[PDB]
Amino acid sequence: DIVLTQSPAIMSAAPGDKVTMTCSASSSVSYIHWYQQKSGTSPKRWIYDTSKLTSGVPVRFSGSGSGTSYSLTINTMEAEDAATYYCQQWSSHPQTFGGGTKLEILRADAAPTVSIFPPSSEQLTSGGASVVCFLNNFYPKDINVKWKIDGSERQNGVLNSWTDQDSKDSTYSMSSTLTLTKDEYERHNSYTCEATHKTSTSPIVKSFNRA
Amino acid sequence: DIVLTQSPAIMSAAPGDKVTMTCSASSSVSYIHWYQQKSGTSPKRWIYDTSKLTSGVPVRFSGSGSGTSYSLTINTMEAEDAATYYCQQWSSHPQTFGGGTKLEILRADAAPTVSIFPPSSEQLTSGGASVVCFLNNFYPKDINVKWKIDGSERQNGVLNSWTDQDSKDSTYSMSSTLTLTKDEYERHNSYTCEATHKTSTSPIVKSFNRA
Amino acid sequence: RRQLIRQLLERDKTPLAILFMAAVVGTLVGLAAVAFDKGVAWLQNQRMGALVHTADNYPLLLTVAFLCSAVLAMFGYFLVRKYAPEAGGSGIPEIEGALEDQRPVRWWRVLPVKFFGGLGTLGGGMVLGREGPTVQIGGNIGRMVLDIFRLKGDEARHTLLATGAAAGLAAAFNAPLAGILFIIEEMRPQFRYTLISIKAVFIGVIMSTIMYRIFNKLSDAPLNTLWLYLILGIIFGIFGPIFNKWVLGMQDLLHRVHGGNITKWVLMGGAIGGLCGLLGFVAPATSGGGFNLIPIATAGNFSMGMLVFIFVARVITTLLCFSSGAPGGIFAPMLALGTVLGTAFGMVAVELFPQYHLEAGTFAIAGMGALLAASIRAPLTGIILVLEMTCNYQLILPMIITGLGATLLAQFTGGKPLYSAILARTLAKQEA
Amino acid sequence: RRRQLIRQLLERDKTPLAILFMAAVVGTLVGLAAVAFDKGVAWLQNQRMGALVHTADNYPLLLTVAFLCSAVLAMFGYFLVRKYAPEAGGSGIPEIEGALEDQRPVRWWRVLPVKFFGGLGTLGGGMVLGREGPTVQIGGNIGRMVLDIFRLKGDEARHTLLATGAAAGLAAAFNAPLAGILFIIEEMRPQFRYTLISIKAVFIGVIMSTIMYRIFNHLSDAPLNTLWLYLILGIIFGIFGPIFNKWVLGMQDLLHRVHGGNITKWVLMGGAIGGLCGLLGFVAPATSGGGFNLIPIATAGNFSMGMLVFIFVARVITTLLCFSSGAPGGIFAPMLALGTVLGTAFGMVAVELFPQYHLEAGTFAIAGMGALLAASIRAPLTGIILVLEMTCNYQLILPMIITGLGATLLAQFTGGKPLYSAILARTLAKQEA
Amino acid sequence: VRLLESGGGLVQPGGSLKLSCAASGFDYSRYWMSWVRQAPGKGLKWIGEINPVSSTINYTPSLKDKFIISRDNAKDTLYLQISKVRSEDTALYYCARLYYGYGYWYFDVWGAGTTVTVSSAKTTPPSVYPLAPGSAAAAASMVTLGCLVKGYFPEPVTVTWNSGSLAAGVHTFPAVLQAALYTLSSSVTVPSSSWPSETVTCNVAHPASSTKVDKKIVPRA
Amino acid sequence: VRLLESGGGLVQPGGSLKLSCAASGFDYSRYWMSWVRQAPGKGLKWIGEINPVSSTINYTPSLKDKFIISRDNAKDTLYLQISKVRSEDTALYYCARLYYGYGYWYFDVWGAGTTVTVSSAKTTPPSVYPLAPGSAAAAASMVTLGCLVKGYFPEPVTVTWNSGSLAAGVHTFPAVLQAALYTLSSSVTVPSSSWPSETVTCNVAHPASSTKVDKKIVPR
Ligand SMILES: [Cl-]
Ligand SMILES: [Cl-]
Ligand SMILES: [Cl-]
Ligand SMILES: [Cl-]
């Protein structure tokens, strides 16, 4: 069955750029469609019969190509186009989707906003003690978080989670959680969270004291 | 708004006989409808637009009329044709029904099977005492029950309930229940129940003696 | 020019006399049709009911089905061969002749011969349609009133004849529009102007349809799918001329079996009529008017092989009943053949093109009127009839495209209007 | 002779391949033209809506630029008509009817750019006019152009290709192939003599031009005891059909007085009418426009009886003014609007009067849609099949006829003439006399 | 086609309730639906009707918002709210589908109904007493037993004998109101060999008061 | 037009499940319906389709009874039965309604999805803990609260704040697997004059276990 392969797998562009992504087919195809998939959202029909925009889709979007090669183009891209775009043919049976092209936005710098939270007493009445740290709204995505207990660095039992890019403001956010046993937690005092990011030379430290 | 008057409210004929009722309108109507209602079930559409039969109705049934006079007719009645037939017009608005005609089977006269039942020892442990008399399976429907306590007439506290006609043997039944206070019941001995029916000049007397 | 201006000004001014009289032709034609319709239904009902009584003995019920449809048939062929030979077969070309003033309308003879003769053939289960009867009877009814009231002029002779034949078609298919369109497309004189009033034809059709009413959704079709409908017409267009040959050819051959002789004709009419009652029990799909199997074929119920059978069989039986000169139409029979060939075509396209998401039933609808497209060459009338009967509008373009394919290729493979050939057959033999 | 009939009957329905093929090209060009026209009308209509956004707060200025944009497009339209092709004013349908009678020339080199860029102005101006006019006239001319371009000879060639063009045009204007065919073999074609118009070619041309349109532009029931109500509707449609014809023709005369032929008096007259529409297109947007907008809204009954009386009067006023003044544009589509609105209004009355029928005004709206065609144009069959093409409600097919015949009977008996024939006769008479 | 109405039962005068008719069998659109009520032992009376789009809703000459008909083409159901409910609203309430022939409209297919009762009287379960023949009663070929269902409100109760397997020779009489309570009796007739050698039990249900009772008929000593 | 699918969650390898998809806001029949699935962070694979009357039911290349699509037009519901289940079948199952332009078909409106998790683990609801700021927060213009959703299985859970009324300013982060149990948290920045003055409440849903927790965030 027809294999559609989507040339840039991950592209990146400052808003204002003209952006183009490709969908090359193994055999010949005709009148392909493109879908739009933002983080957390289901695919939305975007462009159909090769160059028709679904009603709602702004004019900056267009499509073309023929036979074995098709593009979809964004003529002046905007930040709210940050998404993964799938192509798809059904000129042959069975239909078949591409593997996508995930568009990412280039924007100006943005410093993280760091928040620290001590274990909740509901969790302390279990035997756990999760110390969570939120790093919200930073660009670019490259951030280091670094966990200090009383003064010394900690690496055992830390888990990180990164949101995708935002649709509107193009930022990233992160949560670092330091998970311990109640007893492991209760035998220290000062926990801290140190965020090192492009927007500052001195790391952002947020801490709290059990006492 | 049109008042439909159906001529015989109640009537009877023996299976094989030519039956014919009537629907007479206050003002003028055109294309009326007939419904067959058996006890306990939904009115079924039977005849419509004056004379067309409903898919299912046997061809013995037929209709005809005009102006302010119409008529359902059953050339050879059957056992299953006993029912209540309501005429209804909607030539004028609002639509209206007749009071109905109840068509009943005519059979050979049958005398009632009388049974008298004294109060149960369960009821008496409560302060009430009712004496049930059943007059079972009799035609015609006219019957006269009469209670006697110690051979002496008593008419207050009796309640009678007739049945509609039996589906299997086209008969009737009736239940007379003389309710008293327990104290009132225990101070007499002989309770009797006298059914007077067309079929026999001398009444069928049923009774019991407490002692 | 000055004459044209004088004509433009005086356009659409049909004598009030003709418009009133059209409204009596229609009434009469509608009742005539309804009575006929009721009669045929009553006889099909008797033949069935006499197989209920004789339920046992497998080879007995085969024979009583045979003899009833043969006895009713013989009665049909005889009435035609004795009292109105001109009123055998379709009847449409005979009225087409009448409008050209090249054939007579012996209504005093034809009305009773067709009405009862048809009653015989149609009620026997023969592969014949009520159009033939109701159309011929239609014009005759319409000529009777002209004569009985003594209306003068060419306008009245043509109009009251047309409006009758039209009211005739509309009472057979509950299809007024089909009845009007058939006059202007197929019936009315093809090569000269006539004084047929369309308005009169409307009136007759309406009144006729009312009489019939008094006593009585497939998927869409995407652009990339339209070529499949062109091919269907192409298949119909090469096949219609061939089926036309066989209608004419089998008229010539079936003649040789009796030589003209009323007795051998009426007997042979019992053999053919008898076959249709015999096939009408043992395989009902190969027999009858054809309106039995059309809704069952549009749902795609019949297997492939069952359709191929039903097709080849109904080609065989349609020919025999019609070409033997039995009173009855070939109009309905052709709707049922096409409806079949369509469903077969669609089933092959379904499996060949899953990416079109096809429903065979649309190809049924497209090919329903598409043998009337190639044989009788009146697409516009057929297309509309089908649309009237299915009102599946969304298929109106596929329906036109198939129609055109059938009409083009019928033309370029030498085919001719099957009704106008039949008239030319008559007239050409009438000067010899 | 009976001998010629046989020869004719046997040689029936054999159209030459060279005419059939040319019907295919005609249809492809007419549908293309038709689409381009349509797209341009939409674009302009829109630009005008975009002007009422840049001047949205200032209400007097808003109402001024509503009047001026339309008045400027109308004026540009009348100018193209008067200066280059006076034959290409009004509908266009009668001017093709003549060309089939061989009484009016087909000046395609003139009418094509005029009618196209003219109507583009008047229709884009938001006037009460149809696309039928421009597309039917252009259609015929597009057929006439490919006749002359391939200098094809014969009466069959000339009438067939001049008819397939005119039919393909209407099919595109309504996405309605069948109506196109019936329009040719009912109203358009020479009404009193034989003609060699090949219907197969008309079939081809219609098909092609409907495909071209498709490539770029992709009710309850009626029982017997309710039938007489459709007759009445029709009767009322028939009494008013001639009255409407007399007004449109009357108003034709009464506007020629205002400018007496003068090109600059005419253009300016058009300017004030076209401006009046642009204005009503804002303040009262149902009283203006080609009238399609309000057919689905009226078929429901979202409009009230009060509003219906208001639209019908206003639309009559504004249909006359735009068409009677000889702007390039039809009267066909506005007669469907008038037909619906009245039919709706009848259905509403009918609903409240006879509850025992359980009516739906929407059936009377659908019966009445192709009724004013039946009464003014006297082409009932086309209006029935057009409206049955668009809305198909089959259960209504008998009511739809009864209404049509009712109006066609009462158009005759009340002294009405077919409206396109009346205009052609006017034009042949004005020419000779 | 099947119309199955719910919603009925007991209400107090002044109160208001909403009956429901649940349609299956057919395309619920395309059809006019309508309510018709039948008061005890009396005529069929039309209440109202409703077109498919619910753009036309007519009632018999009533007081403004006595009756509100409405429908739900999604759920496939017809509703009827009644207000100011007084005793004249005690009736069996049929829902029904409307169609026609020539266009003089009829009530095509009816539901079984729902009974509504308007009484300030209060729900009350039945006492079920048996009826056994007397101390000097004769044993013929047929012997008639019965049970008295006394004291309940509202209607209905259900009586069956040996759980329904004794269907013939049964006679459940109509109930009688008296002092805001109903009373009814049932009569079985079995062969003499059948009773008292084998058990004969009467099964009374009065779901209004969640009463399920069996009263075994034993002879008197 | 809403397509809301359901009936997914945890299936043992070798067993089966009935996914259903409830249509609303359109004539369900008239449309061909289809299912498409998307495995973790991966591509879209067609599973099958079914015409309105259920007389044509096409699948992708697969074994005879692997998949069984069906539909019930009187409920406006599509179905998908999956047998002999293996981790290849762990994915998000979208239900979409079909249509065409010129005629080359496409997936018109898509549902929200149901996640199917092929695993011999045990279904397990979340514990939901509130993350409130420490008593060392210089009350700026804004304040960030969070809540912590710990130890649920399988995915997904869904977090909103004050029932969705607090949309802007919310970050719900991806889950992380640890000892066959999923764990995540959500932050929400609000004005300091809006809290603790007014209540902030995180609403966790874990549909696999049919659980909802409405944990309120309290100052410490
Ligand atoms: Cl013939
Ligand atoms: Cl025929
Ligand atoms: Cl004009
Ligand atoms: Cl026009």
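The numbering of chain C matches Swiss-Prot: 18-233, 243-458, in order.
Positions of Cβ are set from backbone N, Cα and C atoms, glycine also.
Pulled from Swiss-Prot:
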MUTAGEN   C:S107 to A  Uncouples chloride transport from proton transport
BINDING   C:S107, C:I356, C:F357, C:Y445  chloride binding site
MUTAGEN   C:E148 to A or Q  Abolishes proton transport, but permits the transit of chloride ions. Abolishes gating, permitting continuous rapid transit of chloride ions; when associated with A-445
MUTAGEN   C:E203 to K or R  Decreased proton and chloride transport
MUTAGEN   C:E203 to C, I, L or V  Abolishes proton and chloride transport
MUTAGEN   C:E203 to D or H  No effect on proton and chloride transport
MUTAGEN   C:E203 to A, G, Q, S or T  Abolishes proton transport, and reduces chloride transport
MUTAGEN   C:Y445 to F or W  No effect
MUTAGEN   C:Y445 to L  Alters stoichiometry of proton/chloride exchange
MUTAGEN   C:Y445 to A  Abolishes gating, permitting continuous rapid transit of chloride ions; when associated with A-148
Assigned conformation of C:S107 (mutagenesis position) - DSSP reduced to three states: coil
Among C:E148, C:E203, the most crowded of the mutagenesis positions [Cβ within 10 Å]: C:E148
Distance-selected recorded positions near ligand 2 (C-beta under 6 Å), from C:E203, C:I356, C:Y445: C:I356
Protein Cβ atoms within 10 Å of C:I356 (chloride binding site), excluding its own: 29
From C:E148, C:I356, C:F357, C:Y445: recorded positions whose CA lies within 10 A of C:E203 (mutagenesis position): C:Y445
Distance-selected recorded positions near ligand 1 (C-beta under 6 Å), from C:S107, C:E148, C:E203, C:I356, C:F357, C:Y445: C:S107
Remaining residues near the recorded chloride site, that is with C-beta within 8 Å of the centroid of the site residues C:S107, C:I356, C:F357, C:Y445: C:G106, C:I109, C:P110, C:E148, C:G149, C:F348, C:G355, C:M360, C:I402, C:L444, C:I448
DSSP three-state assignment for C:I356 (chloride binding site): coil
C:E148 (mutagenesis position) and C:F357 (chloride binding site), distance between Cα atoms, whole Å: 7
Inter-residue Cα distance where the pair is C:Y445 (mutagenesis position) and C:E148 (mutagenesis position), in Å: 13
Euclidean distance between Cα atoms of C:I356 (chloride binding site) and C:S107 (mutagenesis position), Å: 7
Unmodelled segment of 9 residues: Cα separation of flanking C:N233 and C:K243 in Å: 23
DSSP three-state assignment (helix, strand or coil) for C:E148 (mutagenesis position): helix
Fewest-neighbour residue among recorded positions, criterion Cβ within 10 Å, set C:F357, C:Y445: C:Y445
C:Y445 (mutagenesis position) to C:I356 (chloride binding site) - Cα separation in whole Å: 10
Recorded chloride binding residues, C:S107, C:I356, C:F357, C:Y445 - maximal Cα separation rounded to whole Å: 10
Neighbouring C-beta atoms (10 Å sphere around the C-beta of C:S107 (mutagenesis position)): 28
